[PDB]
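All remarks here apply to the structure that follows.
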Amino acid sequence: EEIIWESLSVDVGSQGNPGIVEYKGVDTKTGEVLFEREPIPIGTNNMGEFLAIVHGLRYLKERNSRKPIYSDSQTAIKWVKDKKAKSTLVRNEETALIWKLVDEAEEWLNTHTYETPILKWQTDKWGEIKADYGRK
RNA sequence: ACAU
DNA sequence: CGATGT
Ligand SMILES: [K+]
Ligand SMILES: [K+]
Ligand SMILES: [K+]
Ligand SMILES: [Mn+2]
Ligand SMILES: [Mn+2]
Ligand SMILES: [Mn+2]
Ligand SMILES: [Mn+2]
């Protein structure tokens, strides 16, 4: 209904899908970039959206912040809730890095706690999430 | 269909 | 146009 401006917004960016994946987190209120992940040579949109949320959880927990996280990814929100990233990406040598990061993110979820609300950014009403890469 |  | 996902 109403945007919660006191929040962290996250998003993936890619060159190809599957392709080069990165992500970033921004202050929803100001657009200030709070974190950015070095590009990963091969991954999927959904793996990156998932890594972005989990990194957000870790970032806010480390800083003792109760802000919610916005994501535009129905898929990634569900994967975080399930603590399981149900990606179809083949596991092979060239996908090893993204899969290691995904496996490590799931492992973190399974060994830590958080109350952070993970909210759907309503693109149809509000436009692109503030962490968007501007590539579409 | 909806979400990327 | 095509890919990733529920
Ligand atoms: K979008
Ligand atoms: K984009
Ligand atoms: K589809
Ligand atoms: Mn997105
Ligand atoms: Mn796993
Ligand atoms: Mn985007
Ligand atoms: Mn388009």
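Note that chain A carries Swiss-Prot numbering, so the residues on display, from first to last, are 61-196.
Determination method: X-ray crystallography, 1.3 Å.
A Cβ is built for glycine as well, from the same backbone N, Cα and C atoms used for every other residue.
Cβ-based neighbour count (10 Å, all protein chains) for A:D71 (Mg(2+) 1 binding site) stands at 24. The annotation Mg(2+) 1 binding site is assigned in Swiss-Prot to A:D71, A:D192.
Annotated Mg(2+) 2 binding site per Swiss-Prot: A:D71, A:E109, A:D132, in sequence order, evidence recorded as experimental evidence. Here the Cβ of A:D132 (mutagenesis position) has 20 other Cβ atoms within 10 Å, regardless of which shown protein chain they belong to.
A:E109 (mutagenesis position) falls within a helix when secondary structure is assigned with DSSP. Annotation of the published mutagenesis A:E109 to Q in Swiss-Prot: Loss of activity; the original residue is retained in the structure shown.
Looking at Swiss-Prot, the entry for mutagenesis of A:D132 to N says: Loss of activity.
What Swiss-Prot notes for the published mutagenesis of A:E188 to A is this: Strongly reduces activity. The secondary structure of A:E188 (mutagenesis position), as reduced to three states from DSSP, is coil rather than helix or strand. Within the same chain, residues at least six positions away from A:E188 (mutagenesis position) with a Cβ under 8 Å of its Cβ are A:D132, A:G194.
One mutagenesis experiment named in Swiss-Prot is A:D192 to N, and its note says Strongly reduced activity with manganese. Loss of activity with magnesium. Taking all protein chains in view, 18 other C-beta atoms sit within 10 angstroms of the C-beta of A:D192 (mutagenesis position).
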Sequence-ordered mutagenesis positions from A:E109, A:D132, A:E188, A:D192 with Cβ under 6 Å of an atom of ligand 2: A:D192
Entries of A:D71, A:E109, A:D132, A:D192 (recorded positions) sitting next to ligand 1, with Cβ under 6 Å as the cut-off: A:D132
Set of same-chain residues at least 6 away whose C-beta sits under 8 angstroms from A:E109 (mutagenesis position): A:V70, A:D71, A:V72, A:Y83, A:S131, A:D132, A:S133, A:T135, A:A136
In sequence order, those recorded positions of A:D71, A:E109, A:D192 whose CB lies under 6 Å from ligand 6: A:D71, A:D192
